[PDB]
There are 2 protein chains.
Amino acid sequence: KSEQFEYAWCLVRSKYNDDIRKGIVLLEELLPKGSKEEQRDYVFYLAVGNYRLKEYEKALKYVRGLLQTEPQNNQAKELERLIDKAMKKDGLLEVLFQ
Amino acid sequence: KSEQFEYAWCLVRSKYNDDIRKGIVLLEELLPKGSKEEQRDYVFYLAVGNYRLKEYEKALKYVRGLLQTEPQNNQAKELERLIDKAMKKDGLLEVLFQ
């Protein structure tokens, strides 16, 4: 189980979008199985994976879910601040042609 | 066993040089364990991993070892032709200051 995560961790790291989609799904499967601390890590990495796929909605959903339980996790705060920059630049680009 | 390779396959794919070094080592461990066909695949991927680490010597050692048994594997031939281009450009760059 602690190695089924390492696989998904490497997968959510990969340069190929398909390895990333596979990495999330393995993390979504490992999520109810997990412990308190394990779920906090899995959720963080699900936000990382969803962000690397421009799925910024779902990525913000996780990182805020974690930030409600851990308001002072600075790495979660930094990941939420990176999701906000991508979304506001993306929203600017969308409406550039009016 | 057929999943200990998938891990190392994803690892030898990664953007991080340390995940790659780990991926090779897992493939070097899986190499005697393997079957005929499995060893041919592992060796191919060891050449891929060693090439992505600029270890072009070791990468050529594998891809030629495979090419001796499989002279017509075109993917092994293409990987050996990519290792030759990297080495000849690298050798040109080394001696640019004379």
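Easy rule for this one: first residue shown is 1, then count along the chain.
Here the Cβ of each residue, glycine as well, is placed from N, Cα and C on the backbone.
What Swiss-Prot says about this one:
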{"type": "MUTAGEN", "residues": "B:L11 to P (Swiss-Prot position 42)", "note": "Less than 15% of cells display fragmented mitochondria"}
{"type": "MUTAGEN", "residues": "B:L27 to P (Swiss-Prot position 58)", "note": "Less than 15% of cells display fragmented mitochondria"}
{"type": "MUTAGEN", "residues": "B:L46 to P (Swiss-Prot position 77)", "note": "Less than 15% of cells display fragmented mitochondria. Shows greatly reduced binding to DNM1L"}
{"type": "MUTAGEN", "residues": "B:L60 to P (Swiss-Prot position 91)", "note": "Less than 15% of cells display fragmented mitochondria. Shows greatly reduced binding to DNM1L"}
{"type": "MUTAGEN", "residues": "B:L79 to P (Swiss-Prot position 110)", "note": "Approximately 40% of cells display fragmented mitochondria. No change in binding to DNM1L"}
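Feature annotations (Swiss-Prot) mapped to structure.
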residue: B:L11; record: mutagenesis position; CB count, 10 Å: 26
residue: B:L27; record: mutagenesis position; CB count, 10 Å: 25
residue: B:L46; record: mutagenesis position; CB count, 10 Å: 25
residue: B:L60; record: mutagenesis position; CB count, 10 Å: 20
residue: B:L79; record: mutagenesis position; CB count, 10 Å: 21
Round to the nearest Å and give the CA-to-CA distance linking B:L60 (mutagenesis position) with B:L11 (mutagenesis position). 20
Of B:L11, B:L27, B:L79, listed here as mutagenesis positions, which sit with their C-beta under 8 angstroms from a C-beta of chain A? B:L11
Between B:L27 (mutagenesis position) and B:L46 (mutagenesis position): CA-CA distance (Å): 7
